[PDB]
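A.B. asks: Handing you a structure now.
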Amino acid sequence: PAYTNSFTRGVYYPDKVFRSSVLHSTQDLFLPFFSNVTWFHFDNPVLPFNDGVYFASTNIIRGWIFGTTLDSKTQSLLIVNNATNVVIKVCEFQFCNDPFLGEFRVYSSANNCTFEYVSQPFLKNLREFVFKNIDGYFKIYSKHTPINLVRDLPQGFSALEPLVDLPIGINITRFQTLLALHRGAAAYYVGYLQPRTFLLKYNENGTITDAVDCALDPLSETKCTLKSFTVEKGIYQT
Amino acid sequence: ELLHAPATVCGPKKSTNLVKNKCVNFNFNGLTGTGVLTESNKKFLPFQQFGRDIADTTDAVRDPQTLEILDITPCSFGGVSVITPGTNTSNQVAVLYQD
């Protein structure tokens, strides 16, 4: 339950429209800069969902579970990456009191299915994800980058590319992680998204390189209201 | 609903061959406009569908059945002016097509 600074992580492509050499300001659910993310360690509790989540880790992790009531009474999302074939279902699964994998065992009693989807998954490296349920769609963003530190997150900048958009339209209010259990510990972080406004910086290729949070401090508010990453001497009304 | 995602549920109308370097009126998944289509050096990432310009103007697109980028540029337009020395002197004129 330790706390770690989120720094400048959790920026994703918001609109899926090509741009180049221009700054664009948009409003969406972004992870605030220099926030506090809960650091876990081994145990598998259940956590809320709120408006989204930011997931990071450093092949022990074996999928996630999203739902609202569980116990086969209400629909629950399923994501698992086994045998290089990720399979997604929304069937009525009854969940054990302490779900762990180690064939599969967590996802037994598959019945009353409504949705089905299969694709090919892709592989000192961090794996970051953003899960968001908006207007009846389940959107996922991800990126894999090499790292050289385990104590805390890197302080660089990196943007997340869209991966999957599923038309499910299921209400979600709770979720938990799933990791393979055999008889080395694993560590992962959890953040939360809030409706903040950002100013994005684009490159010649169209890759996001810089971004400023308009509600972090007065200087960033001045930058956002001036639509520039540099400001000259003077006094400005914000 | 519309205008929320790339189009997936279309009508039964047929397609037509693609032409280049000619002011034509195109139709790309319901996107209507006029202009000339030329090859471009913009390196679209695999997930985007089209580019965009200010004042809500489409600048570049990729086409169905070929996955090739195509530029768009409006065909020429401008003003016109008439040079005259006066009806009291002559009846001859000159014409200037601006820019």
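What you see of chain B is 516-614, where the numbers are those given in Swiss-Prot.
Determined by electron microscopy, 3.1 Å, according to the entry header.
Even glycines carry a Cβ here, placed using N, Cα and C.
Here's the feature list from Swiss-Prot:
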- B:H519 to P: Increased resistance to human covalescent sera neutralization (MUTAGEN)
- B:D614 to G: Increase of pseudotyped VSV particle production ex vivo. Increase of viral load in hamster upper respiratory tract. Produces more infectious particles when cultured in primary human epithelial cells; increases replication and transmissibility in hamsters and ferrets (MUTAGEN)
- B:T547 to K: In strain: Omicron/BA.1 (VARIANT)
- B:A570 to D: In strain: Alpha/B.1.1.7 (VARIANT)
- B:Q613 to H: In strain: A23.1 (VARIANT)
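For each feature listed, report its degree of burial, its nearest neighbours and the pertinent distances within the displayed model.
C.D. replies: Around B:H519 (mutagenesis position), no same-chain residue six or more apart in sequence has its CB under 8 Å from its CB.
DSSP assigns B:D614 (mutagenesis position) to coil in the three-state reduction, placing it in neither a helix nor a strand.
Counting every protein chain shown, the number of other Cβ atoms lying within 10 Å of the Cβ of B:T547 (variant position) is 8.
Taken residue by residue with DSSP, B:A570 (variant position) is part of neither helix nor strand, so it is coil. The C-beta environment of B:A570 (variant position), restricted to residues of the same chain at least 6 apart in sequence and closer than 8 Å, is empty.
Same-chain residues at least 6 positions away in sequence with a Cβ under 8 Å from that of B:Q613 (variant position) are, in sequence order, B:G593, B:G594, B:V595, B:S596.
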A.B. asks: Can you give me the Cα-Cα distance between B:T547 (variant position) and B:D614 (mutagenesis position) in Å, rounded to a whole number?
C.D. replies: 27
A.B. asks: Looking only at Cβ atoms, how many others are within 10 Å of the one on B:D614 (mutagenesis position)?
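C.D. replies: Neighbour count, Cβ to Cβ under the 10 Å cut-off: 6.
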